[PDB]
Amino acid sequence: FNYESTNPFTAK
Amino acid sequence: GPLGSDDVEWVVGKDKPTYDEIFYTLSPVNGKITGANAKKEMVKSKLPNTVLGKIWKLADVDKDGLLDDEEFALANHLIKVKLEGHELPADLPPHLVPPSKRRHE
């Protein structure tokens, strides 16, 4: 479980 | 009236020109802003990083990684209520979500 984070505030 | 059944009012539509004005002050290319522009906005809004990411997660209902004036207005509305000493539900109710992303077939 990771997923494609498209949030530029977290990036990860 | 015309419908009666469906008489919905998008809360952002009443104070949209303001978030719209702020949208233009971030230099909107092809009618949107990138993560960088909305980032610096949320940067100086003085909100926690977690909330900022959560607001973005609500704002881009279109899921194009870019914020149109609709989506940015949604984000700014969430930030405004934050500033006014409220919390955002972290969810998209039918009066928060722009009808611009509702494709029915």
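The first residue you see is number 1, and the count goes up from there.
For this deposited structure, the header notes the method as solution NMR.
Quick reminder: no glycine exception, Cβ is built from N, Cα and C everywhere.
For reference, Swiss-Prot has these:
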type: DOMAIN; residues: B:15-103; note: domain 'EH'
type: MUTAGEN; residues: B:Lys39 to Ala (Swiss-Prot position 468); note: Loss of interaction with MICALL1
type: DOMAIN; residues: B:47-82; note: domain 'EF-hand'
type: BINDING; residues: B:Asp60, B:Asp62, B:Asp64, B:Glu71; note: Ca(2+) binding site
List which of the recorded positions B:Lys39, B:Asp62, B:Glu71 have a Cβ under 8 Å from any Cβ of chain A, in sequence order, or say none.
-> B:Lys39
Looking at the binding-site residues B:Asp60, B:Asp64, B:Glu71, which one has the fewest other Cβ atoms within 10 Å of its own Cβ?
-> B:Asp64
Chain-internal residues near B:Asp62 (Ca(2+) binding site), provided their CB is under 8 angstroms and they sit 6+ positions away = B:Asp68, B:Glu70, B:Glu71, B:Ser100, B:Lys101
Report the DSSP secondary-structure composition of the domain 'EH' (B:15-103) as helix, strand and coil residue counts.
-> 48 helix, 5 strand, 36 coil
Which same-chain residues, if any, lie at least 6 apart from B:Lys39 (mutagenesis position) yet have Cβ under 8 Å of it | B:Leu52
Not counting B:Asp60, B:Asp62, B:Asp64, B:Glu71, residues with a CB within 8 A of the CB centroid of the Ca(2+) site are B:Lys32, B:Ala59, B:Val61, B:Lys63, B:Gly65, B:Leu66, B:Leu67, B:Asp68, B:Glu70, B:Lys101
